[PDB]
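S.K.: Let me give you the structure first, and then I'll get to my questions.
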Amino acid sequence: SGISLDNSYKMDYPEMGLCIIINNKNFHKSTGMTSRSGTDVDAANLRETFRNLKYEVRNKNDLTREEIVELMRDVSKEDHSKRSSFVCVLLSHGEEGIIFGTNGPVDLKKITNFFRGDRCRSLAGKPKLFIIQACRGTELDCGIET
Amino acid sequence: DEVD
Amino acid sequence: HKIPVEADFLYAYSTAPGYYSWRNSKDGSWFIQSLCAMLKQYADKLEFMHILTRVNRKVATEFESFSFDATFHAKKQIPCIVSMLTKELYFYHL
Ligand SMILES: [Cl-]
Ligand code: NA
Ligand code: NA
Ligand code: NA
């Protein structure tokens with residue numbers, strides 16, 4: 001055939017891939033974390049948006065830190081061979097490097113490690129997108145007039 | 001407006 | 001013959017390192033609102049980094065907090081694209 005380039009990921013596998021949306025709105029009273037009003041608007045917008053991109057969307061609501069880790073582990077052990085990519089959306093409280101389950105925190109590194117090229121071989125070489133709506137600390141940006 |  | 005085990009990840013953060021992220025209780029979060037809008041408008045047109053750059057500009061320019069508390073009033077947000085991708089990403093093909 002003619003000359004070829006490979007500057008772009010192959011996105012014409014039979015499936016675009018999974019879109020896991022973790023929507024944490026209500027937190028265990030003992031954590032002292034407030035409810036995240038408006039997050040259901042986010043979860044619904046994401047579901048529709050990624051549905052139109054032909055992702056297999058799975059919405060999950062109010063997961064404990066244990067459920068988050070087990071979900072990510074189980075998803076990483078699926079056969080992604082026929083899928084172009086992987087998307088995970090996290091909607092929760094957070095701080096730098098951390099996302100909160102309903103009962104306590106989860107290291108972002110623990111979540112993403114399941115999808116390392118050596119630990120999820122059927123996603124190796126494929127784009128793994130983590131979209132994170134969560135605080136990364138407590139600084140506020142005062143902005144500057146244009 | 002609220003923070004996360 | 002090998003690729004890095006950390007290759008081919010992209011982290012689309014809502015906010016800069018160390019900062020709060022803003023969520024509106026009626027409209028949803030600034031970042032997710034803007035992300036869905038730009039995916040809706042540009043997923044059949046633009047490479048994903050260029051989509052996320054439009055998201056950055058939308059959040060940075062169109063949003064500013066309103067609070068009865070002076071500490072939290074009139075604040076801004078810039079999202080933070082962290083790419084360890086090795087190729088361009090288009091959601092369309094052919
Ligand atoms: Cl809500
Ligand atoms: Na949210
Ligand atoms: Na990879
Ligand atoms: Na936001």
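Sequential numbering from 1, following the chain as shown.
Note that Cβ sites are derived from N, Cα and C of the backbone, with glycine treated the same way.
Swiss-Prot feature annotations, pasted as is:
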| type | residues | note |
| --- | --- | --- |
| MUTAGEN | C:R23 to A (Swiss-Prot position 207) | Abolished ADP-riboxanation by C.violaceum CopC |
S.K.: Within 10 angstroms of the C-beta of C:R23 (mutagenesis position), what count of other C-beta atoms is obtained when all protein chains are considered?
M.R.: 27
S.K.: Under a three-state reduction of DSSP output, how is C:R23 (mutagenesis position) classified: helix, strand, or coil?
M.R.: strand
